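Right, one structure below, let's go through it.
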Amino acid sequence: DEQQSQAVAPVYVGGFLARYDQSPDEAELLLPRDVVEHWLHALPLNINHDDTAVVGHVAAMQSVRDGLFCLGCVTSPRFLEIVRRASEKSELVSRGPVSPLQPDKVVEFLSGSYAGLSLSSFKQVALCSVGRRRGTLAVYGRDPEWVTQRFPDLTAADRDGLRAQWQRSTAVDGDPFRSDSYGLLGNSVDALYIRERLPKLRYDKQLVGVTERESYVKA
Amino acid sequence: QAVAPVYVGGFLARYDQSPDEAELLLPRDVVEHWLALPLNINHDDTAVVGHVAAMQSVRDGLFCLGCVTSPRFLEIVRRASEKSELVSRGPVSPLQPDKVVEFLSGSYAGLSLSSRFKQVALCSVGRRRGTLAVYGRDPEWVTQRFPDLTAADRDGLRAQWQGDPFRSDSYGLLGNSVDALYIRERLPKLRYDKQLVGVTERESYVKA
């Protein structure tokens, strides 16, 4: 029960929502630095843009040298419990993370299922199987500092900005989740047919240098 | 009714296919020699969804036809299917929408025979090539999806296929879903299988 308790503790997620160095083929995905900074100077967090699947909120957004970076917090008790039960029936999760890391079923299931970040119009951030913008790898962890530290691009100045924010009671969060296991299950088949999902995910991890660090990323 | 029985058919093995590994070798003589089997999800004994009612060794391999009958499993699938964007898009032109059949076709596109033949598993993709799973509401229609089968092959199968054992849940199926996302070359394999058995998305519910 104590272990199950830790499992459903808050989960932080960080990663780039846009990479200023990546030029998308699709115009609708354009997101220039000047545009980001203009609107920049809490948004809800959901599953694949489904309004009935809100699992938490965004705690920080920082426009940095290489793109727009954000840090969210998965808090929904219902969502986390669903994820906990599913994680116990995953062969991938059973195999665990890279050596030094402590096994963390919930974090690992999230890292595998929703490895991408998606910003939509700012209005909301979605956790998805893989983002349409490149370099949008989602990094999960129990500590905000730890998550921010998985990204080699961020400097101490960058993290200070991010920290000031997440360290600074959201309108989005009782439990905002209005879906269920069946909903997540239905969405999982959609994720199985996204073309070049893994190649894109591997390209993303290498781009943001998470490969040079130890993390729960499964790609 | 979405929760009515769903039939599934396909080859459990293709005799002209030399498996990458050496433990997946299943020659014709061994098959015909040994030649109901429970049908489960990804070989999990707590996930029995029905049974295999027919098996026939044909020219190109071992073909089977099973039936998904578990009310619990079918209901779980029905609820998930209503929340799938892929399923909402429906099938190709002729075929009519069938959410449950489409979810199954998308999630468990492969067949897997495992022995110590003791059971057939519906899986995201089979380890043996050419094991594409074809789902439909009528077993005749299912077999007609495979060009390699002759009328004589069908006659033999027809005669064979012509309380809830599921002890799992949506959570278990969801856990299995994340594993499927990391099977390497999954879509290419399914496409290769589809090619090998002559089935097209244009005449079935296959999603790959």
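The residues of chain A that appear here are 4-44, 56-135, 155-201, 204-208, 211-256 by Swiss-Prot count, in order.
Note: Cβ is positioned from N, Cα and C throughout, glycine not excepted.
Residue density at A:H63 (active site, charge relay system): 13 other Cβ atoms are found within 10 A of its Cβ, drawing on all protein chains shown. Look at Swiss-Prot and you will find A:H63 (among others) tagged as active site, charge relay system.
The active site, charge relay system feature in Swiss-Prot is assigned to A:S132 (among others); the stated evidence is experimental evidence. Taking a C-beta cut-off of under 8 Å and a sequence gap of six or more, A:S132 (active site, charge relay system) has these contacts in its own chain: A:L20, A:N62, A:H63, A:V158, A:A159, A:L160, A:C161, A:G164, A:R165, A:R166, A:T169.
In three-state terms derived from DSSP, A:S134 (mutagenesis position) belongs to an extended strand segment. Taking Cβ-Cβ distances under 8 Å and a sequence gap of 6 or more within the same chain, the neighbours of A:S134 (mutagenesis position) are A:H63, A:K156, A:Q157, A:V158, A:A159. For the mutagenesis of A:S134 to A, Swiss-Prot gives this note: Almost complete loss of protease catalytic activity. The structure shown keeps the original residue.
Quoted from Swiss-Prot, the note on mutagenesis experiment A:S225 to Y is: 150-fold reduced catalytic efficiency. Non-local contacts of A:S225 (mutagenesis position) by the CB criterion (under 8 A, 6+ apart in sequence, same chain) comprise A:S127.
In the three-state DSSP assignment, the secondary structure recorded for A:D227 (mutagenesis position) is helix. Record note (Swiss-Prot) on the mutagenesis of A:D227 to N: 1300-fold reduced catalytic efficiency.
For the mutagenesis of A:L229 to R, Swiss-Prot gives this note: 1800-fold reduced catalytic efficiency. The structure shown keeps the original residue.
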A:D227, A:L229 as mutagenesis positions, winner by CB count within 10 A:
A:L229
So 2 residues are not built between A:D208 and A:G211. What's the Cα distance between them in Å?
6
Do you have the Cα distance in Å for A:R201 and A:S204? The stretch of 2 residues between them isn't modelled.
9
Is any of the recorded positions A:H63, A:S225, A:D227 near chain B, in the sense of a CB under 8 A from one of its CBs, and if so which?
A:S225, A:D227
